[PDB]
Each structure stands twice: as structure tokens, then as C-alpha cells.
Amino acid sequence: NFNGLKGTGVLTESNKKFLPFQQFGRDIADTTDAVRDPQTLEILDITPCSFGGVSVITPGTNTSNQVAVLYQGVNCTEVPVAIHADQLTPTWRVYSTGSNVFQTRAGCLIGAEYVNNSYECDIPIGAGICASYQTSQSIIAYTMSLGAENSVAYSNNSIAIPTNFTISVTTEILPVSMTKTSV
Amino acid sequence: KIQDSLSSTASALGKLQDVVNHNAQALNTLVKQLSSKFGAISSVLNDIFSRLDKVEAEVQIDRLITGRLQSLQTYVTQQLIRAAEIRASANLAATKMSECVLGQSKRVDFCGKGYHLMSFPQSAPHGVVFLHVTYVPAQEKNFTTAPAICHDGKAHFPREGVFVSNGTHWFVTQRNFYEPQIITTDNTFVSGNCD
Amino acid sequence: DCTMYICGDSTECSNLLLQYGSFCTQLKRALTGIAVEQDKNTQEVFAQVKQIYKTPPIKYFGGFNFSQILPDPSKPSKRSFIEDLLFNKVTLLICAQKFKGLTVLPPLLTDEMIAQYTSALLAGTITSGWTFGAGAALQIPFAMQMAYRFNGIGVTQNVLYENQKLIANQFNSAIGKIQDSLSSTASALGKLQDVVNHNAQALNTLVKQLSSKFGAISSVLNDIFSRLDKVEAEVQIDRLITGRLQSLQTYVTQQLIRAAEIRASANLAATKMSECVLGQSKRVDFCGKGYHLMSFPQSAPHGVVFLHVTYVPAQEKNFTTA
Amino acid sequence: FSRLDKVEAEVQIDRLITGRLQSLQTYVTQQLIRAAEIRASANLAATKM
Ligand SMILES: *[C@@H]1O[C@H](CO)[C@@H](O[C@@H]2O[C@H](CO)[C@@H](O[C@@H]3O[C@H](CO)[C@@H](O)[C@H](O)[C@@H]3O)[C@H](O)[C@H]2NC(C)=O)[C@H](O)[C@H]1NC(C)=O
Ligand SMILES: *[C@@H]1O[C@H](CO)[C@@H](O[C@@H]2O[C@H](CO)[C@@H](O)[C@H](O)[C@H]2NC(C)=O)[C@H](O)[C@H]1NC(C)=O
Ligand SMILES: *[C@@H]1O[C@H](CO)[C@@H](O[C@@H]2O[C@H](CO)[C@@H](O)[C@H](O)[C@H]2NC(C)=O)[C@H](O)[C@H]1NC(C)=O
Ligand SMILES: *[C@@H]1O[C@H](CO)[C@@H](O[C@@H]2O[C@H](CO)[C@@H](O)[C@H](O)[C@H]2NC(C)=O)[C@H](O)[C@H]1NC(C)=O
Ligand SMILES: *[C@@H]1O[C@H](CO)[C@@H](O)[C@H](O)[C@H]1NC(C)=O
Ligand SMILES: *[C@@H]1O[C@H](CO)[C@@H](O)[C@H](O)[C@H]1NC(C)=O
Ligand SMILES: *[C@@H]1O[C@H](CO)[C@@H](O)[C@H](O)[C@H]1NC(C)=O
Ligand SMILES: *[C@@H]1O[C@H](CO)[C@@H](O)[C@H](O)[C@H]1NC(C)=O
């Protein structure tokens, strides 16, 4: 509550150079995000808490109950600081330092360990990360791979004529109509 | 082998089950969505009339008869969208039933993931399945090429076929089977010089 | 999010939104359905192969100059030069002011793999030719291949024999001159940034839409609570929250239309990489404005650029027939 | 206005402005759906051409 400008959020230190008479600082959404303390000319910046949601990466509940959460684009050296509920919540706030925390371009995946060799992938994680439930079973995150780089002996005299074949029969499935409804 | 792949998993028929799933789950939300009060005093409607005077009972029922009136138009709007790609897949289906089955398609990878042979429709719930009989090449062998020749001091090039040799003679083969043949005047024509 | 856009940094609003319930839950499902298809497109446009090829260190392509399109190892990335200008021309404080939950999720694929997929195709279409979209690719040298693509027009192979030297060098000049035409102006790339301009100004309209009073006394939730009775406060705040939620449905119902037309360009570009670069296409004025030879794909920010190498006849003469 | 005073006619007239505004948003939406169908048929003619 600064001069009747109510709200909610944490306060930080700002380097903005307010004019002698200006006091509030707005943004595109016409939301106050920079106020000057009435007590002294110090400039404060108002920021929200840690946000962005959490995208848990779990196999089916038919299989084990192991998880590996994801934080959307947060440098999570600050998630332990933002967490004061470790005693209150079991197996949730403890994830601030769980398995070997890994850092991607889309925030830090927590609860899994990077592996070197590249396979096909199952669960799209983001920014170049997939996972699967393997090894003693745990969560392993890696980088995708269409396959081993097949080197072709390109040459100005080389060609390849197949000498056999196969007649595959694949099934393409197409919808043609939905259910007729009436209200 | 087809029947094993059909029973291999539950995702083989995932592109029809989605339609019945996405057009029966829509109903369930539409039924559930009338439990919301929309800021009124109660979800049920007879109690509103039996608890407040007609002078200001119309204020609240107005907020409720507009919430449902817009909770219902949203279902229609999402239904116009969902009927635009089915109309855009009954046109591709009425096309693979129009060229794969009514003849052979010269398109590459349209009626078959590779060179194409035939097609078959099998009627399915709210859809169709095409047993796209397809050709796919198998193992190969190595050869060296020379797209020219000159024998009688002048060019003489074949009617149709490449000049590939294994080490003994240059042979003629088509583009997806090793099928050689010796040089003969029947498949050979003179065309310009050989320099 | 359901609440980060309406009931952010407040608690008296989060309780009120819960009774509504199934509305914004449908919102999250709509924008999650769009997101998945945004990967079913790029996985289909480029990744129609099962082997990431790569050209050998030898770079003598049939006598035709190809350095422009094939990536140069000396560059930090295996990215072709044209993609440098292509990524340069396209333009993108744009996210730090989106504290309202509009968190642009990054694509699953990254720009290098998309380049890695893209370079596979030119690795494919040049080394393997028109038969690498049908399973096992077959190496094809680039010089004598023309005797077959030309053969699919009506001209005998003798065009590339009796006129090899003049035909061979002519294909060289046109390829190089295109780089200059790419550097001409911004009108050529008008069909890419229009997408990023359309899909970024919409976000800005959504964010500034929060400032609307929507008939309420105050545009901020905290102020309306502190100057009027609690029993009558229910209808006042409920007026505003419906306005925002109605305004949120307008934004999503525009993306459903937008996602339904990029799906067309995601299903026609999946053909020119399946019927056109993988075989001399025959849909007239579809690949080549004229009799067709082949194509050469490239990449771009949220789109694809093609270089359709067409064939247009030159000057003519008249005669007498029977 | 000529019958009911300004003090409360705002909410009374607000019930009528929202009635028309909801109708425009319906009319324009049906155009966006329709305009795609013509665009679909504007390319099944540009091909037969
Ligand atoms: C390359 O493929 C040919 C195809 O069979 C292999 O056979 C060699 O070439 C011709 C085959 O048309 C033979 O010439 C004729 O053979 C018959 C039957 O032996 C003979 O009666 C005739 O008088 C005439 O010689 C040739 O003999 C045959 N063998 C050799 C050693 O040249 C050929 O072996 C293959 N070359 C390779 C794999 O290096
Ligand atoms: C293509 O490969 C198949 C698979 O082996 C070949 O089928 C074999 O044919 C021979 C004689 O024709 C039989 O003795 C084998 O038992 C067959 N294999 C199987 C698995 O049944 C076929 O012959 C090959 N075709 C060509 C032209 O080489
Ligand atoms: C046979 O196939 C091979 C496939 O790699 C072709 O390439 C030769 O491979 C061998 C190794 O098995 C090397 O020793 C040769 O040096 C490769 N050739 C060249 C030109 O480098 C080979 O050319 C094919 N041979 C024929 C006669 O078709
Ligand atoms: C096709 O033309 C290009 C034009 O740049 C050639 O690239 C040049 O190659 C020479 C050596 O052949 C280098 O000295 C130049 O520096 C290259 N140019 C640039 C701008 O770097 C290319 O080599 C030609 N194709 C072939 C097969 O020689
Ligand atoms: C549950 O997982 C097990 C693997 O331990 C698998 O065999 C089983 O089929 C799964 N359940 C269902 C219903 O598929
Ligand atoms: C993330 O935090 C680490 C440790 O404080 C720091 O070294 C790194 O530069 C940070 N990365 C950012 C802010 O992008
Ligand atoms: C994994 O790869 C890194 C470099 O990519 C290497 O330093 C490390 O030794 C590798 N570890 C194993 C177990 O292969
Ligand atoms: C292929 O290229 C190499 C080097 O460029 C050359 O020595 C050889 O003669 C070429 N072969 C043909 C058939 O052009």
C-alpha cells in the first residue's frame, strides 16, 4: 500500500530513473510494475512470485509412481529460495534438490539424469528433449535421433539397382462423418 | 500379417476412435456446464421463482438465461470447425476411392508409400480404412555407369535403358529391377555424333 | 492459465472462478490441441525419411555449381548461406511484459535439428534423387540424372548429349543469380512474417484487452472490493470476470481458424516433398510454372521456402504442316 | 430515456447493448467459417484452370 496504490506481490530493487514528479510505472497492460517509495526516493519494482505452471513427466499409474517435474523457463537456482514449504509438502518441495537437476532451454527438468547415446523418443519434453522409462527403472532424458547418420557413397559413377521387393499393406485411417446431433 | 498389426495395439484405430471420443466428450461437458451458477443464486430454476418476487427475479434469471444461451453457441461454433476437416477428408477419401481404386495413381506416395499397386476400402464406424497395397524395393547391388557409347565412329544410343556394366559388357536395365539385356539394333537408334 | 489471466495475485477471485469451472478447462484443451499439431506439421514436412544422409567431403555435383544450397562446413552451423539471409530477413521487450500467463512455449524441435532435417533432404534429393521417399534410397549422380527428368517431358536423352555443354552451364547461372534476387527486397518473404505478425499482434491485443472496464466501476480487482458492500460485491466482480472470459474465447476461436489454414499449407507442402522433389510432378502450374524438373527445399522461421527449378521455353519459329 | 431516469437507465440500457453486440459477433463468425469454404473452392477452380 503506497499512496493508495494497492496490490499484491513481492518487491525488488529497480534501477529505473523516475522523473522528479513521476511516481508510478505502467506497462502495456496498464499494470503498475514500478513504484517509488513515498518515504524516500528509492525506486521499487513489483514482480510476481515464481510462475509458469509445472508439467509433470510421469509414466502411467499402471506402472510405478515415479515422476519428474518440469519448470517452464526458470533458472532454478531460485526455486529452493522460493520454496519455504519443504516441511509442509512431502515429495514436492524436496524436488528443489532431487535427482541430478538438469537445465534445458525451457527451464530445468528435475528428477532425471542425462544419458549420452541417442535413440528414438517417447515423451516430447521440449527444446530438444525426450524421455522414456528405462534404466532398476528410472527416468532418462536425452536428445532425439532420427537414426544413425547413414553415409552414402556419392560419386559421379555410382548407382544402386534393387534386385528384390516387398508388397507392404499399410492401413491409412480416415474419418468420413461425425455423429448427427440435435439440441 | 495384417490382422496381427490390427491387433498389435490400441492406436491402430486411433484416428476413428478420436472422432467418437471428441464428439461424445463434447456432450458431457455441455451437460456438466449447466451446473454453473453464472453469478445467480442457485443452479436449479424453480426455486428461484418460488423464493423471490417477480419484480427482481428477472434480474437473476437474466444472468442465467444468457450464460446457457452462450454456453450453447460455443458448442455449435466448435461443431462448425469439426465439420470442416471431415469435409476435407471425405474429399481426399472420395479421391483415393477415385484414382487408387478406379485405376492407378501416377502421383508419387499418394496411393502407396512407394510405387503403388492397388487399394481396398473396408467400411468402418464413422470412417474408412484403406488397405493400401504398395510396392517397396528390397536389397540392391553395385554397378558403374556410362550414359553414352560410340561404336561405328558415330553415336548410337538406346531406345530406352541405361548402359551399366559389371565388368564384361555394358548391359541395359530399368529403374527398379536388375534386368539386363545385350545390345541389339531393335532398341538402339543413331543420334548425332559421339564427341 | 485459467487464473493467471483473470484472478492473478489474488485469492477472492480464485474461489469465484472455481464455481464456473468447465469453461476455462475447455480453453486449456483447445490451445493444447493446437500445440500438438504444430509438431505434427514439421514432423511431416521434413521428416519423411528414415535415414539422415550426409554428402561426402567430395563436392563435385555433376558439374553444376551447388555451393549456395549445400551447407558449408566452415560456417559455425551446418546451415546453408541462403538460410542465413532467410533467417536475417525475417524479424521476430516482447515476453517480459506477458506476466499475464501468456507463456510462449518453445517448440519441441530446435532450429538446428530443423536445419538437420532440412539438410537431410538436400542430402537426400541430390545424392539419392527421386527414389529416397520410398524406403531404401539409391545413390544417384547429378549429371546423367537430367537424362531421365527431361525424359519425362517428351524430349529424348539426346538433348543432354547433342547440347550438353550449353545446357549444363546455363543451369549454373540461374542458380547463382537467385541470391541477388533474394537480396532485392522484402516482398518475396511476405508470406512468412505475415504469420508472425498476425500471431504476435493478436497477443498484444489480448494483453491490452485486460484494461477494459467491461462495465465495472474499476478495472482492478483489488480496488473494487474496498469501496462497496460485500453482499453486493458478488455481482460487480462477476460482471468483469465474464467479460474477460468472453474475451478469451474470442482469441482462441481465431486460432482455430488460423490453425485450419496452415494445415492446408502443411498438407500441400507435404506433397511437393512427396510428388515433386521425389519425382517430376505433372500438376501443371503447381510445382513449375511450365514444364518441371525438380525442387530444392529450404527452411525459415515458422514456414518453408522452396526453390522450384522450372523450365520455360525460349523464342519460336513458324512453319507449314499437314 | 424519455420515460425512465438516468440514475438506473444505464443497467437497463446495458441489457440492450449486450443484446446487439452478441449478434454481431455471431454474424462475423459465420463469415469466417463460410469464407474458408469459398477459399477451399477457390483452389479447386484454380487447379482445373
Ligand atoms: C558379368 O555378368 C555376366 C553375365 O552372365 C557374367 O558372364 C560372363 O559374360 C558372358 C555372359 O553373357 C559370357 O559370354 C558367353 O558365355 C557363354 C556361357 O559361358 C559362352 O558359351 C559364350 O561363348 C560367351 O563366352 C562370359 O563367358 C561370362 N563369363 C566370363 C568370365 O566373362 C560375367 O562373368 C560377369 N562378370 C563379372 C561378375 O565380373
Ligand atoms: C526375393 O526375396 C524372397 C525372400 O527370400 C525370395 O523368396 C525365396 O525364393 C526362393 C526360390 O524362389 C525360395 O527357395 C525361398 O524359400 C524364398 N524365401 C522365402 C522366405 O520364402 C525371392 O525368390 C526373391 N526374389 C528374387 C527375384 O530374387
Ligand atoms: C561395389 O559396391 C561398393 C559399395 O561401397 C562400391 O564402392 C567400393 O567399395 C569398396 C569396398 O567394398 C572400395 O574398396 C572401393 O574403393 C569402392 N569404390 C570406389 C570407386 O571407391 C564399388 O564401386 C562397387 N563396385 C562395382 C564394380 O560396382
Ligand atoms: C561454382 O561456382 C562457385 C562460385 O562461388 C564456386 O565457388 C568458388 O570456388 C572456388 C574454387 O573452385 C573458390 O576459390 C571460390 O572462393 C569460391 N567462391 C566463393 C564465393 O567462395 C564453386 O567452386 C563452383 N563449383 C565448382 C564445382 O567448382
Ligand atoms: C500395465 O503395465 C504392465 C507392465 O508391467 C503391462 O503388462 C500391462 O499390460 C499394463 N496394463 C494394461 C491394461 O495394459
Ligand atoms: C542461471 O544461474 C546460474 C547460477 O546463478 C548462472 O551462472 C547463469 O548465468 C544463469 N543463466 C541465466 C540467468 O540465463
Ligand atoms: C558422455 O559424453 C560426454 C561428452 O558428450 C563425455 O565427456 C562422457 O565421458 C560420456 N560418458 C559416458 C559414460 O559415455
Ligand atoms: C569423377 O570425378 C573425378 C574427380 O572430380 C574425376 O577424376 C573422374 O574422372 C570423374 N568421373 C567421371 C565419369 O566424370
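So for chain B, numbering is Swiss-Prot's, and the shown residues are 933-1127, in order.
This deposition comes from electron microscopy, 3.6 Å.
Keep in mind that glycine also has a Cβ here, set from the backbone N, Cα and C atoms.
If you check Swiss-Prot, you get these features:
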VARIANT   B:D950 to N  In strain: Delta/B.1.617.2, Mu/B.1.621
VARIANT   B:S982 to A  In strain: Alpha/B.1.1.7
VARIANT   B:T1027 to I  In strain: Gamma/P.1
VARIANT   B:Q1071 to H  In strain: Kappa/B.1.617.1
VARIANT   B:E1092 to K  In strain: Theta/P.3
VARIANT   B:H1101 to Y  In strain: Theta/P.3
VARIANT   B:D1118 to H  In strain: Alpha/B.1.1.7
Comparing the Cα of B:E1092 (variant position) with the Cα atoms of the variant positions B:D950, B:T1027, B:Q1071, B:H1101, B:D1118, the shortest distance belongs to B:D1118
Quick one: of B:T1027, B:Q1071, B:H1101, B:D1118, which variant positions have a CB closer than 8 A to some CB in chain A?
B:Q1071
Are there residues of the same chain, six or more positions away from B:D1118 (variant position), whose CB falls under 8 angstroms from its CB, and which are they?
B:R1091
Among the variant positions B:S982, B:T1027, point out the residue whose Cβ has the most other Cβ atoms within 10 Å, with all shown protein chains included in the count.
B:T1027
Check the variant positions B:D950, B:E1092 for other C-beta atoms within 10 angstroms of each C-beta and report the one with the most.
B:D950
Rounded Cα-Cα span from B:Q1071 (variant position) to B:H1101 (variant position), Å
23
Quick note, B:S982 (variant position) and B:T1027 (variant position): C-alpha atoms separated, nearest Å, by 60
May I ask for the distance between B:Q1071 (variant position) and B:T1027 (variant position), taken between their Cα atoms and rounded to an integer number of Å?
33
At the Cα level, what's the spacing in Å between B:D950 (variant position) and B:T1027 (variant position), rounded?
22
